[PDB]
Amino acid sequence: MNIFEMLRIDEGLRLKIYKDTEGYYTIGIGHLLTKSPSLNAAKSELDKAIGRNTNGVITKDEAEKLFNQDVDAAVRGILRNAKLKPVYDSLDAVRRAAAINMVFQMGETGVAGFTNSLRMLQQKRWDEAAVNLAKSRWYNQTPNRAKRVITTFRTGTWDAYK
Ligand SMILES: Cc1ccccc1C
Ligand SMILES: [Cl-]
Ligand SMILES: [Cl-]
């Protein structure tokens, strides 16, 4: 198991523009296109992303290309964040994957409200952090995914993903 396989399980793969859990136009492997409610805006962002007139449809390869950029960008965002980096640096490899999954799903900004969990993770208080992470809109809206990521932080293993 790894970050790529892990997110591939959490996000799925769709080759045609779809609405995500929040109702936002997405494609591929969790690649958000836009928060605007306009399909057209979405198709424009798509064409800009792919570098071609897609007509709302992409190939598996193109999907994988977006995915690779998105993972990388995620990691890099964490490493450039002063609030984040130090926690991330404190973690083992499996838990780092859990950190990346959250940033990928919610952005650096969505993870901004997790201050108290972050501090718990840094101190390696696993069961405690696991309980604090669950008190969130994230957990309530996407409970199955949230539990997998939480178990991961809690255990430092890929059990939730097997
Ligand atoms: C989002 C994030 C980033 C770095 C460490 C842990 C967490 C939850
Ligand atoms: Cl892009
Ligand atoms: Cl879910």
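Header lists the method as X-ray crystallography, 1.8 Å.
Placement of Cβ uses the backbone N, Cα and C atoms for every residue, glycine included.
Annotated features in Swiss-Prot:
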MUTAGEN   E11 to A, F, H, M or N  Complete loss of enzymatic activity
MUTAGEN   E11 to N  Loss of 84% of enzymatic activity
ACT_SITE  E11  active site, proton donor/acceptor
MUTAGEN   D20 to E or Q  Loss of 99% of enzymatic activity
MUTAGEN   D20 to A, N, S or T  Complete loss of enzymatic activity
MUTAGEN   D20 to C  Nearly no effet on specific enzymatic activity
ACT_SITE  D20  active site, proton donor/acceptor
MUTAGEN   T26 to E  Complete loss of activity at neutral pH; covalently bound substrate
MUTAGEN   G30 to A  Almost complete loss of enzymatic activity
MUTAGEN   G30 to F  Almost complete loss of enzymatic activity. The enzyme is destabilized by 1.5 kcal/mol
BINDING   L32, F104, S117, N132  substrate binding site
MUTAGEN   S117 to F  10-fold decrease in enzymatic activity
MUTAGEN   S117 to I  500-fold decrease in enzymatic activity
MUTAGEN   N132 to M or F  2-fold decrease in enzymatic activity
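Feature map: annotations from Swiss-Prot on the structure.
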residue: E11; record: mutagenesis position; Cβ neighbours (10 Å): 20
residue: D20; record: mutagenesis position; Cβ neighbours (10 Å): 16
residue: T26; record: mutagenesis position; Cβ neighbours (10 Å): 21
residue: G30; record: mutagenesis position; Cβ neighbours (10 Å): 20
residue: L32; record: substrate binding site; Cβ neighbours (10 Å): 17
residue: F104; record: substrate binding site; Cβ neighbours (10 Å): 23
residue: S117; record: mutagenesis position; Cβ neighbours (10 Å): 23
residue: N132; record: mutagenesis position; Cβ neighbours (10 Å): 19
Where the distance is taken from Cα to Cα, which of the mutagenesis positions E11, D20, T26, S117, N132 turns out closest to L32 (substrate binding site)?
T26
Integer Cα-Cα distance in angstrom, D20 (mutagenesis position) to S117 (mutagenesis position):
26
Could you find out if DSSP has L32 (substrate binding site) as helix, strand or coil?
strand
Quick one: which of these mutagenesis positions, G30, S117, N132, have their CA within 10 A of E11 (mutagenesis position)?
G30
For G30 (mutagenesis position), which of these recorded positions sit within 10 Å, Cα to Cα: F104, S117, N132?
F104
Can you figure out which of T26, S117, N132 (the mutagenesis positions) comes closest in space to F104 (substrate binding site), comparing Cα atoms?
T26
Assigned conformation of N132 (mutagenesis position) - DSSP reduced to three states
helix
